[PDB]
Every structure is written in structure tokens, then in C-alpha cells.
Amino acid sequence: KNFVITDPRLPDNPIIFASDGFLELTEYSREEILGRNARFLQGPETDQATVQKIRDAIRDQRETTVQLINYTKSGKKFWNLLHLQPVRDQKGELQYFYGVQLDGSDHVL
Amino acid sequence: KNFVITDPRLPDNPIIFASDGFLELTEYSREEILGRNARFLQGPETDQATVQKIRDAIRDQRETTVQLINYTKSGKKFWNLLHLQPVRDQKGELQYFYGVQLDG
Ligand SMILES: Cc1cc2nc3c(=O)[nH]c(=O)nc-3n(C[C@H](O)[C@H](O)[C@H](O)COP(=O)(O)O)c2cc1C
Ligand SMILES: Cc1cc2nc3c(=O)[nH]c(=O)nc-3n(C[C@H](O)[C@H](O)[C@H](O)COP(=O)(O)O)c2cc1C
């Protein structure tokens, strides 16, 4: 299904890997999204308290699961059930982050 | 949940990334699997015809979805619903394979 990998060691933690399900989910091409921060999926109705929560889980470098409003390339509004997981190397060094994305409406339970 | 990514530019197509779900699923640590080809999950009652199928999809550089007996570290049997996906670069060269696993 849908997942991405970001590189926090790079400027602004860009997406550096994107699965086919993620492209299908967002209506974006892999060219369009590699090198960018995932925040591009956010828009007007997106709750900032939730974004701050994501900002906080990333700062602390801990995993989390949230539900926030995202937008496809064509402007379609969806609940993104978003799970983050930090990844450290063999010496406890943060190397990446991973994200698994779900359409919350397709998965209300 | 469970996903690995492999590099087919490197010899023996090793696992270069693994999600925690795959760690939890297979009972291995990230250390024990990075740099290794995912075939170590295979074992004695694993269908070799299913293995040749995977090996075909990899050579053909196309996606497949198969199901096969795999083994956790402690030697526990599970039916692995395995989906593979080839990944090219912008100029069309094969750069990665990704895999999603399900306990069937
Ligand atoms: C691995 C990973 C995947 C992410 N996926 C999404 C996503 O699918 N949708 C979204 O709105 N934000 C996603 N984010 C969060 C944004 O990339 C960003 O971290 C968040 O908006 C906080 O950044 P900001 O407050 O500076 O804008 C993801 C973050 C990470 C680390
Ligand atoms: C990304 C990826 C993930 C894979 N995951 C598994 C797996 O979970 N279980 C398994 O038995 N084989 C898995 N394989 C297949 C083996 O790594 C290998 O391709 C298969 O054994 C055929 O190669 P071989 O005949 O040379 O061993 C995966 C392959 C790739 C490319």
C-alpha cells in the first residue's frame, strides 16, 4: 500500500522514497514529490494543532499516529490517517523517518 | 506496517531498508537483515515453484504478488502474502524493489 521515506539529514526533511500506492492516493507523480516535504499535501481545512503534534513527534524523534486533512493534486479533500516512525542507525543516530498513509474514510475502524 | 526495500544495483539484491512491522513480523533485528537478500525467510516447505515465480518477476522487472511459506527467526511458520514492486529512476533505470508482507 502507501508509504514514503524522508531524509531528516537533508534540508527540510524531504520525501526521498514514495510507493505506488502513495502516488495513487495523492494523484501525484514520483517526479513531482521526491525532494519535497510532505506538508504540500496540506491545505485550508487542515488542523494546525495536528500539524504541531506532527512537528513535535519529529522533534522528539518518536513515532506517532494522527488523522489530518490532506489534498490530492486535483484538490480532493481526504482524511489522511498518518503514522510516523523514526529510524536510527546502529549507533542510535537518526537516519530517516517513515510514513504510512491511509485514507481515513476507507478505514473508519 | 511491514515493508522492505532492496537495491538491485548491488550484488544479491540486498535489503537496504526495513520497517518495524517487518522486524516484528520476522523476529529479526534491523542489524540481522540489512545487507542480506530477503530469501533467508525461506525454508524447507517453501514452494520452489513460487520462488521461481518471484525470481522471474525480478528478472522481468515487473510487480508480482505471491504467497509462500516463510519463517520467523525462532523457526515459526507463516503464510507470507508477498507483494513486490520494481522502481525506476527518472531516466528509466531500475533503482529499487519494494516489498510488502502479510501474515496470511
Ligand atoms: C515520514 C513522514 C511522512 C509524512 N507524511 C505526511 C503526509 O502524508 N501528509 C501530511 O500532511 N504531512 C505529512 N508529514 C508531515 C510533514 O512532512 C511535516 O513534517 C509536518 O507538516 C510538520 O512540518 P511543518 O509544521 O514545519 O509544516 C510527514 C512527515 C514525515 C516525517
Ligand atoms: C523487495 C523484496 C522483498 C522480498 N521479500 C521476501 C520475503 O519477505 N519472503 C521471501 O521468501 N522472499 C522475499 N523476496 C524474494 C527473495 O529476496 C528472492 O528474490 C527470491 O528468493 C528469489 O531469488 P533467489 O531464487 O535467487 O533466492 C523479496 C524480494 C524483494 C526484491
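Residue numbering for chain B follows Swiss-Prot; the residues present correspond to positions 389-492, in that order.
Placement of Cβ uses the backbone N, Cα and C atoms for every residue, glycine included.
The annotation that Swiss-Prot gives for the mutagenesis experiment B:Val392 to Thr reads: Red-shifted emitted light fluorescence (502 nm) but normal absorption (maximum at 447 nm); when associated with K-489. All protein chains included, B:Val392 (mutagenesis position) registers 23 other Cβ atoms within 10 Å of its own Cβ.
While the structure shown retains the original residue, Swiss-Prot records the mutagenesis experiment B:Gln489 to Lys with this note: Blue-shifted light absorption (maximum at 441 nm) and emitted fluorescence (487 nm). Red-shifted light emitted fluorescence (502 nm) but normal absorption (maximum at 447 nm); when associated with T-392. B:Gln489 (mutagenesis position) is surrounded by 22 other CB atoms, counting those within 10 A of its CB over all protein chains shown.
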- Which state, by DSSP, holds B:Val392 (mutagenesis position): helix, strand or coil? strand
- Query: Using Cα coordinates, what distance in whole Å links B:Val392 (mutagenesis position) and B:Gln489 (mutagenesis position)?
  - Reply: 9
